[PDB]
Amino acid sequence: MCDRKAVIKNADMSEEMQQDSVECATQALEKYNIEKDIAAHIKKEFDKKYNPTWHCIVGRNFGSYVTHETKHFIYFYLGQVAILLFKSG
Amino acid sequence: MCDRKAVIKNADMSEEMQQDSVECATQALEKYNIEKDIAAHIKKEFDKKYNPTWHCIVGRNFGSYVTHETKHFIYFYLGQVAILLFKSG
Amino acid sequence: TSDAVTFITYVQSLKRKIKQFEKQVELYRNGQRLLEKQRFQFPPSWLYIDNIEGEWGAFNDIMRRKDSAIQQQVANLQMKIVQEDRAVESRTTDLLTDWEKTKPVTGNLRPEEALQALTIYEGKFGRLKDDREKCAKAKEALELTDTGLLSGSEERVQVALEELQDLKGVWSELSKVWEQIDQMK
Amino acid sequence: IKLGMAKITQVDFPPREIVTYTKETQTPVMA
Amino acid sequence: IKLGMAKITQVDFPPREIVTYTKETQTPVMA
Amino acid sequence: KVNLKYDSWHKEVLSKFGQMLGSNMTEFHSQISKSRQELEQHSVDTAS
Amino acid sequence: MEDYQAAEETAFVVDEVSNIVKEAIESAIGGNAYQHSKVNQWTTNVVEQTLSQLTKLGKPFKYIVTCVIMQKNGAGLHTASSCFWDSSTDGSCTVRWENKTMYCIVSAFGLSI
Amino acid sequence: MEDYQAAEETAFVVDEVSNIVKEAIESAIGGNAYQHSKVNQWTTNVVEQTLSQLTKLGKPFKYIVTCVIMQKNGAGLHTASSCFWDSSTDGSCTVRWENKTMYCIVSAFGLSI
């Protein structure tokens, strides 16, 4: 493991679910290499922990809007692969 | 745009409104280059004609595991630029 | 009305502070990409201009929706200004006649229960003046301000308060006179 | 006036529920 | 029989809109 | 050793807070359920 | 032949009461989106306009109007109304109305004395 | 001693109807969650049980029982009812009710003959 620092580019969360987003994206990044499987592990773990309905988008080149709930948004970067996470539905 | 050939990978929304998604992403890549501006125009168009709450991701390198409404889902490529349109919330 | 009015006064205080807030975001913007340009290695405990622009755009989105919530609540709180202004007028006229006819004025009664009656009407006019103040703040913060719309009831409760200052003063001078009367009886 | 039991007048607006589909998409990692 | 108007009998329960914010994301271009 | 024993001291203050909260909560469940069952069995529309 | 006109002058026609419910709903609601502070005066004005237009008929009835107004959030809705009347003279009217944001149900009743 | 309970058995006693409403609700729904297939049975059972034990009071009234049952999904519940009766004899009962998963309003009426 080379040190994959988590820079948080946007934060509408709580800090516990911020560090759990950092840990779950680190776990999904070490288990998978295709980005939809990374978004699959993050979205499945956070529908398990913090209820339906989250949406997760993982990649290196995308420009997007969200529409999320209150305290239900992070968009952050692990290395150079971005992790987009918001709850809607 | 030019010789990009809008090819649908995955479609669960109707053909007139899939055609609206194709022409809306075509005119949005015409009037902008930065993908989030394309996304915000696609947000305001789909949220004014097929209501809140759409979510759309514009880019060329991403993956996702996202949850849509039925009759509200397209993922299509405008060449290199992929457009993932879904409604949730 | 009035708790949301104190919130809307808090909103307008942040609206007067938002030029200082926006220039603060611009100062942290310039300093943060200068430290990117001069290669400072930021901690994770640093909350960035990434995070401050997330909170700042969140702050602007919440005040645009709560500004929209204000602009739909102008009708409901406008008619609540109408019922609270006329309720202060009604309870004003009731406590003016109750005050003006059931005060003790004279020099043939013991002044402790007399000044007790003056302080019950003083506290009752204090609560009625606080209802007038809550309606006056409601016409201040929700922008039905036409010289505050200071009512006839505000003038009537304040001239009854000035009349009660006169009667508490002459009952104090009479309380000195009745302590002399309790000595000379 | 002959009192009697009336017809049970029902209006059902159902919860128009989506069984919401979750799908994975991927840009095909292009060089 | 003096028929007349009755009072309005209202029971209110509040909704929420589960509070929605639009935020905008963009991957950078890199140096 | 400070952090290990202080996690255990947090667990002991945490557990006895849970035991006092569960005893007050069981007592409140008992008297509120007894009171509302007394409201159920006594109708106010009795004759006397 | 006067008994048939006297029976028609005190009958509960469901369609006239439903048209009064349509005119009261379109008078008070219109097609404006769900504002929950306005739902109180929408229910107030639909019940008061239906009670106003029903009492202009001059028929010997006692009228009950109940109104339900509800936002489209994916939540589920049942309203039920069985009653206890004389079946030869009395009747009811229950009308489902909707727009883009909202469901409006008005149950209107008319019971002869 | 006899004419006072005779006055109880003749006027609209407003909230012994509310005892009939809570016995109807606690017989029908219980502590069950929202499943939409049983909501029609629950609304029909509250209305039929309320019309069951208002008819065993022996009071000469015309009864109207309405019932709105609502899923807790963030949609919020407003009803209204103003009516047109004779005010010294008639009245209105309206009981709100909820649990973790469901809302309920039952509005019940009694109209004299």
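Any Cβ shown, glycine's included, is placed from N, Cα and C.
In the three-state DSSP classification, B:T67 (mutagenesis position) falls within a strand. Same-chain residues at least 6 positions away in sequence with a Cβ under 8 Å from that of B:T67 (mutagenesis position) are, in sequence order, B:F86, B:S88. Among the mutagenesis entries in Swiss-Prot is B:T67 to A, noted as: Abolishes interaction with PAK1.
The Cβ of B:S88 (mutagenesis position) has 23 other Cβ atoms within 10 Å, all protein chains considered. Among the mutagenesis entries in Swiss-Prot is B:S88 to A, noted as: Abolishes growth factor-mediated phosphorylation. Increases BCL2L11 protein level and promotes apoptosis.
According to DSSP, B:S88 (mutagenesis position) sits in a coil region rather than a helix or strand. Under the heading of mutagenesis, Swiss-Prot lists B:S88 to E and annotates it as follows: Abolishes homodimerization. Abolishes interaction with BCL2L11 isoform 1 and isoform 2.
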